[PDB]
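> One structure is given below, represented as structure tokens, and several questions about it will come after.
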Amino acid sequence: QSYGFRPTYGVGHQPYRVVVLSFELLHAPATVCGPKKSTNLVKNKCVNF
Amino acid sequence: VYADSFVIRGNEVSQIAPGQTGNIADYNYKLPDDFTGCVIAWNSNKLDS
Amino acid sequence: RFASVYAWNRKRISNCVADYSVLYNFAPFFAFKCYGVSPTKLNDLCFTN
């Protein structure tokens, strides 16, 4: 059927535009990452990674 | 990361959620119960009229 | 001719077969928040009054 949208109709009957983003936060190799700058590796020392 | 794009009736905007049935959520588009991500909905009556 | 807040008209509903999916075209429905009985699972119930 139709979606006849006209300015006469009030709130709720006006068209609404939606976009959904689905993520994959799970244990797997990374493909998308945020804008951060990496550093050097240190070993044999109590550090935070 | 995935993005899905579509336009619907505003009254049915709340029906895009896990564990929701009705008309749009039973025959057109369905979301999983354990979905993680975001949704973004906004009015579009200015153009689609 | 809906009455004012201080004099709210009570209407009783008796024996019938109510379909809670056709009222969606009768008003803009700015908000449709529902209490303990979920609006989704409203067709499959029987009420005293």
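Numbers in chain A track Swiss-Prot; the residues on display, in order, are 493-541.
Including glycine, each Cβ sits where the backbone N, Cα and C put it.
Feature table excerpt (Swiss-Prot):
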{"type": "MUTAGEN", "residues": "A:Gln493 to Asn", "note": "Reduced host ACE2-binding affinity in vitro"}
{"type": "MUTAGEN", "residues": "A:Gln493 to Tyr", "note": "Reduced host ACE2-binding affinity in vitro"}
{"type": "MUTAGEN", "residues": "A:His519 to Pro", "note": "Increased resistance to human covalescent sera neutralization"}
{"type": "VARIANT", "residues": "A:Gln493 to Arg", "note": "In strain: Omicron/BA.1, Omicron/BA.2, Omicron/BA.2.12.1"}
{"type": "VARIANT", "residues": "A:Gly496 to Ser", "note": "In strain: Omicron/BA.1"}
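What's the neighbourhood like for each of these?
For A:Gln493 (mutagenesis position), the Cβ neighbour count at a 10 Å cut-off comes to 3, with all displayed protein chains included. In the three-state DSSP assignment, the secondary structure recorded for A:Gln493 (mutagenesis position) is coil.
Taking a C-beta cut-off of under 8 Å and a sequence gap of six or more, A:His519 (mutagenesis position) has no contacts in its own chain.
The Cβ neighbour count for A:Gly496 (variant position), using a 10 Å radius and every protein chain shown, is 7.
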